[PDB]
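Novice: One structure, as structure tokens, below. Some questions next.
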Amino acid sequence: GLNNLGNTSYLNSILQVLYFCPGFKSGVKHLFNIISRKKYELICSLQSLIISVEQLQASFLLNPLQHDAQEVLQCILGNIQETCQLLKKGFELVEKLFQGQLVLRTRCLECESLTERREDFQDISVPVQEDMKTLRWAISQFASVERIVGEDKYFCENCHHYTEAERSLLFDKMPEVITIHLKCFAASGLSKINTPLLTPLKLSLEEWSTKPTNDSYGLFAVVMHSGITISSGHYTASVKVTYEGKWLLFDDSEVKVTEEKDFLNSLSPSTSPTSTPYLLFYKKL
Amino acid sequence: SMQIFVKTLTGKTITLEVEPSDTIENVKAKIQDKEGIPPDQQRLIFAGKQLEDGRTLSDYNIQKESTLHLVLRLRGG
Ligand SMILES: Cc1cnc(-c2ccccc2C(C)C)nc1NCc1ccc(-n2ccnn2)cc1
Ligand SMILES: [Zn+2]
């Protein structure tokens, strides 16, 4: 009868990733208790879903339109955040789990003056190809010094002129969960890039941090998209259990337990996978 | 009036001359003028929030040297 789960595979993948985020369902339970003795429908349906999935997972262990997944994640997280602010006027669940802060610097190449902008972020949108690559290459393309020249000259208020500039991004405040949004799509007209990056199990962003940090990250969830186009396809999710150390493979109605080695080998771009990674999730160690 | 940055699909940064009264549709039209992506396929993220059509940059407090992030939709089902 679960031949209808596939219709919401974007939402299913996002819910399977959020159910295994550390501290997410604890925070949702806390907000649900608050809203209960307040007497919001998103929090209550989230609680109902988490209890249903707890029932199903307890049974498993003992008695064996089409939409974008990142956009659905964004909508759910924004709704939870708004609920938290309203209940505030414990209430910093999204801020502590998924929200970091960037320091964006611009250096004019004429006067060599530095201007800074501070912006929040919930995920990191990195490219997958240039116009075999690793995730380090993509985060460098995101955050290393880029020179903006030509038609994209910077207007410097100090020179009162158009100048070439160097932009660089740095990670200041860090969330507990790092979401890598992979831009696996290109424009000439629009097509999907099926070649994935060489994804690591361990990630360090100290190369692009404002301060020297020893905090490393570990890959625990991957959302993949299957299809030759960007307008249609199927979303799957691979989550790591922290069975602890195994990767659960969610495909519509059937779940597969997997070794970390087999999962990492399936992620390899040398095997040419049909499931293209789209969202990578890294939790602080 | 003010200049903002947009990180494109390849990570390359482009610039835009905009007004605080400009709408997200106008910004998307300028991004199409520079990149060749129709405005209905563009998603713009600023400070973690997706810029909704019909709103203005002033509604989001987008200032000079603010950076938008341009992604597409990867639809699944
Ligand atoms: C078939 C299925 C598909 N989706 C989900 C699911 C999971 C989390 C959040 C949301 C969903 C759905 C409702 C979108 N759950 C499923 N089945 C239950 C289940 C859960 C966990 C395990 N498991 C094994 C070892 N550790 N946990 C085994 C079975
Ligand atoms: Zn200058």
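Note that the numbers count up from 1, one per residue, in the order the chain is shown.
If you check the header, you will see the structure was determined by electron microscopy, 2.5 Å.
Any Cβ shown, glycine's included, is placed from N, Cα and C.
Below are the features I grabbed from Swiss-Prot:
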ACT_SITE  A:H234  active site, proton acceptor
MUTAGEN   A:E112 to K (Swiss-Prot position 444)  Strongly reduces interaction with WDR48 and activation by WDR48
Novice: Secondary structure at A:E112 (mutagenesis position) (DSSP, helix/strand/coil)?
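Specialist: The three-state answer is coil.
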Novice: Please compute the Cα distance from A:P64 to A:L65 in Å; 28 residues between them have no coordinates.
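Specialist: The answer is 33 Å, taken between the two Cα atoms.
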Novice: Just the number: how many Å between the Cα atoms of A:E112 (mutagenesis position) and A:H234 (active site, proton acceptor)?
Specialist: 48
Novice: Under 8 Å Cβ to Cβ from A:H234 (active site, proton acceptor), same chain, six or more residues apart: give me those in sequence order, or none if nothing qualifies.
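Specialist: When sequence neighbours closer than 6 are ignored, A:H234 (active site, proton acceptor) has A:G6, A:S9, A:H225, A:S226, A:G227 within Cβ distance under 8 Å.
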Novice: Using a 10 Å cut-off, grab the number of neighbouring Cβ atoms around the Cβ of A:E112 (mutagenesis position), all chains included.
Specialist: 10
Novice: Since 18 residues are absent from the deposited coordinates between A:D131 and A:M132, report the CA-CA separation in Å as an integer.
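Specialist: Result for this gap is 14 Å, Cα to Cα.
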Novice: Since the deposited structure skips 201 residues after A:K89 and picks up again at A:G90, how long is the Cα gap in Å?
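Specialist: The separation between A:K89 and A:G90 at their Cα atoms is 13 Å.
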